[PDB]
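Asks: Mind having a look at this structure? Questions to follow.
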Amino acid sequence: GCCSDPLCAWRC
């Protein structure tokens, strides 16, 4: 899920 890539990680 998005909490991996810092481009999405702020709020998966």
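The numbering of chain A matches Swiss-Prot: 5-16, in order.
Just so it is clear, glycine is given a Cβ too, placed from its N, Cα and C backbone atoms.
Under its mutagenesis annotations, Swiss-Prot gives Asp9 to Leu the following note: Reduction of toxicity. Looking at Swiss-Prot, the entry for mutagenesis of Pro10 to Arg says: Loss of ability to compete with alpha-bungarotoxin. Mutagenesis annotation in Swiss-Prot: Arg15 to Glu, described as No loss of activity; the structure shown retains the original residue.
So that I understand the layout, could you describe where these features sit and how close they are to other parts?
Replies: A 10 Å cutoff on Cβ-Cβ distances gives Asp9 (mutagenesis position) a total of 9 other Cβ atoms nearby, all chains included.
A C-beta separation below 8 Å, combined with a sequence spacing of at least six in one chain, links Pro10 (mutagenesis position) to none of the other residues.
Under DSSP, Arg15 (mutagenesis position) is assigned to a helix (H, G or I) in the three-state scheme.
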Asks: Check the DSSP secondary structure of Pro10 (mutagenesis position), expressed as helix, strand or coil.
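Replies: For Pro10 (mutagenesis position) - judged by DSSP and reduced to three states - the answer is coil.
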Asks: If you draw a 10 Å sphere on the Cβ of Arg15 (mutagenesis position), how many other Cβ atoms land inside?
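Replies: Around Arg15 (mutagenesis position), other Cβ atoms within 10 Å: 6.
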